[PDB]
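K.L.:
The structure follows.
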Amino acid sequence: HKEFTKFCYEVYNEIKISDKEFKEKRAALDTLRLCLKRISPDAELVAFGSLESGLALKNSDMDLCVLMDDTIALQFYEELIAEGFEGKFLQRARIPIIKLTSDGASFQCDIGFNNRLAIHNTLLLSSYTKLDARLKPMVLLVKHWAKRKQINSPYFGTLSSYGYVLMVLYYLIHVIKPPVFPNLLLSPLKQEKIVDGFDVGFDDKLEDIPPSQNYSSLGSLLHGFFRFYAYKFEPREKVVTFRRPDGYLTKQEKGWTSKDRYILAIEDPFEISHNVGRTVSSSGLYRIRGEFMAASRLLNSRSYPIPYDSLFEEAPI
Ligand SMILES: O=c1ccn([C@@H]2O[C@H](COP(=O)(O)OP(=O)(O)OP(=O)(O)O)[C@@H](O)[C@H]2O)c(=O)[nH]1
């Protein structure tokens, strides 16, 4: 897997966020943080998602959250419009969202209100990123593949990027032997921490966690990932889980047999009642499995040189 790993790192270095782009987004956060602090001094504007965990590709969108504990949401929107930012305010029932698009760098940022669970799972992925240097390039390459193969559209019957990140994590914890990572949620050193009615606790003392016993290359880890979800993983029977010591959970045990969509079952590490794969339709899953099989077929090809570039060739929309 020497040559494929060489290719993997070549692509990784092209698709990852630049330090310039990251500093630009951090500068943007500080400006937005000032507009909030001038309307509500007790409120805090926190970043979450790819950018915060360091699993972001270049030209990435921002995911921000305003921590409170009530008309502050509309007031903050009005302050941002006054400051010079362009965007819209949207509220469905009691959940407001600010969606910005201008100002002085290129903008495409989303602001949520009290998405505490999201900040916490972003902490979990941040910890794993700090545990092994192979996770960041592996996650970026999977996200680049899913985007290019048109299987990263939740509103079109396929899966979210967060979904793919959990698919990678589950493989690296509970499938690959030796494991790349331990399950931090099930550590004896883990302590319960209830946030919005869910346990967000895990072992965060990474300094005491022994190093990985898995010494495989990035190229090898990726080949295994594709091979696992293409031929071994059966979505009609099993649930992707972070709550079982062996990673073994049937849909029967979970009660996810018949949000009511359980075509592909990815149980969130903290919000265990929420199936991260609820967006995946039957036809969407058919396309996902097809692309996984295609990736596997390519990687074990006996025709040299292997056209590795085809792994990221854009599929018809
Ligand atoms: O089902 C979900 C989806 C997303 N989230 C929360 O929103 C964030 C992911 O939002 P995204 O689904 O957009 O994935 P991503 O940002 O990590 O990668 P890109 O957009 O760059 O393609 C994650 O960090 C997670 O915390 C959930 O909590 N549950």
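Chain A is numbered as in Swiss-Prot; shown residues: 41-109, 115-148, 154-308, 321-379, in order.
The backbone N, Cα and C atoms fix where each Cβ goes, and this holds for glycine too.
Pulled from Swiss-Prot, these are the listed features:
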BINDING   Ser90, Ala168, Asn171, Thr172, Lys193, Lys197, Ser211, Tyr212, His336  UTP binding site
BINDING   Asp101, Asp103  Mg(2+) binding site
MUTAGEN   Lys144 to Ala  Reduces association with a 15-mer A stretch but does not affect association with a 15-mer U stretch
MUTAGEN   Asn164 to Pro  Predominantly performs monouridylation
MUTAGEN   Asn165 to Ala or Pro  Abolishes catalytic activity
MUTAGEN   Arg277 to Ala  Impairs binding to RNA; when associated with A-282; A-133 and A-137. Also impairs binding to RNA; when associated with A-282; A-321 and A-323
MUTAGEN   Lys321 to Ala  Impairs binding to RNA; when associated with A-323; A-277 and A-282. Also impairs binding to RNA; when associated with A-323; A-133 and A-137
MUTAGEN   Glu333 to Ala  Leads to diminished TUTase activity
MUTAGEN   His336 to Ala or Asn  Abolishes the UTP specificity and converts Cid1 from a TUTase into a poly(A) polymerase (PAP)
BINDING   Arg340  ATP binding site
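On this model, are these features tucked inside or out on the surface, and what's nearby?
P.N.:
On its own chain, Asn171 (UTP binding site) has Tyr212, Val250, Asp330, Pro331, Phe332 as residues at least 6 apart in sequence with a Cβ closer than 8 Å to its own Cβ.
Taking Cβ-Cβ distances under 8 Å and a sequence separation of 6 or more, the neighbours of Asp101 (Mg(2+) binding site) in its chain are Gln158, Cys159, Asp160.
Here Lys144 (mutagenesis position) comes close to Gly132, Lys133, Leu135, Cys159, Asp160, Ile161: these same-chain residues lie at least six apart in sequence, with C-beta atoms under 8 angstroms from its C-beta.
Sequence-distant neighbours of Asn164 (mutagenesis position) (same chain, 6+ apart, CB under 8 A from its CB) are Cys105, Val106, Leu107, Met108, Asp109.
Annotation note: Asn165 (mutagenesis position) sits in a coil segment as assigned by DSSP. Around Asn165 (mutagenesis position), the C-beta neighbours below 8 angstroms that are at least 6 residues distant in the chain are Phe88, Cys105.
Under the DSSP three-state reduction, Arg277 (mutagenesis position) is assigned to helix.
DSSP assigns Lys321 (mutagenesis position) to coil in the three-state reduction, placing it in neither a helix nor a strand. Taking a C-beta cut-off of under 8 angstroms and a sequence separation of 6 or more, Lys321 (mutagenesis position) has the following same-chain neighbours: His336, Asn337, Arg340.
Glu333 (mutagenesis position) falls within neither a helix nor a strand when secondary structure is assigned with DSSP, and so counts as coil. The Cβ neighbour count for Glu333 (mutagenesis position), using a 10 Å radius over every protein chain in view, is 19.
For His336 (mutagenesis position), the number of other Cβ atoms no farther than 10 Å from its own Cβ, over all displayed protein chains, is 14.
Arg340 (ATP binding site) has a Cβ environment of 18 other Cβ atoms inside 10 Å.
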K.L.:
From the recorded positions listed here (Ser90, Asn165, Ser211, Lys321, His336), select those whose CB sits under 6 A from an atom of ligand 1.
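P.N.:
The recorded positions passing the 6 Å Cβ test are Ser90, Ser211.
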K.L.:
Using a 10 Å radius around each Cβ and counting other Cβ atoms from all shown chains, which of the recorded positions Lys193, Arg277 yields the largest count?
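P.N.:
Within the set of recorded positions, the most crowded position is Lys193.
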K.L.:
How long, in Å, is the gap between the C-alpha atoms of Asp148 and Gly154 where 5 residues are left unmodelled?
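P.N.:
Logged value, Cα of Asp148 to Cα of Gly154: 4 Å.
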K.L.:
Please report the end-to-end Cα distance in Å across the unmodelled region of 12 residues, from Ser308 to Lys321, as a whole number.
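P.N.:
Between the Cα atoms flanking the 12-residue gap there are 11 Å.
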K.L.:
Any idea which of the binding-site residues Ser90, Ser211 has the thinnest Cβ neighbourhood at 10 Å?
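P.N.:
Comparing Cβ neighbours within 10 Å for the binding-site residues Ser90, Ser211, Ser211 has the fewest.
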K.L.:
Report the largest Cα to Cα distance, in Å and rounded to a whole number, among the residues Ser90, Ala168, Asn171, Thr172, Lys193, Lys197, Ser211, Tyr212, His336 that the record lists as binding UTP.
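P.N.:
Looking at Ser90, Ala168, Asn171, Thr172, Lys193, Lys197, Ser211, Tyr212, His336 as a set, their Cα atoms extend up to 23 Å apart.
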K.L.:
Far apart in sequence but close in space: which same-chain residues, 6 or more away, have a Cβ under 8 Å from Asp103 (Mg(2+) binding site)?
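P.N.:
Once residues fewer than 6 apart are set aside, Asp103 (Mg(2+) binding site) is near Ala87, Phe88, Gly89, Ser90, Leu91, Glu92, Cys159, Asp160, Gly162, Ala168.
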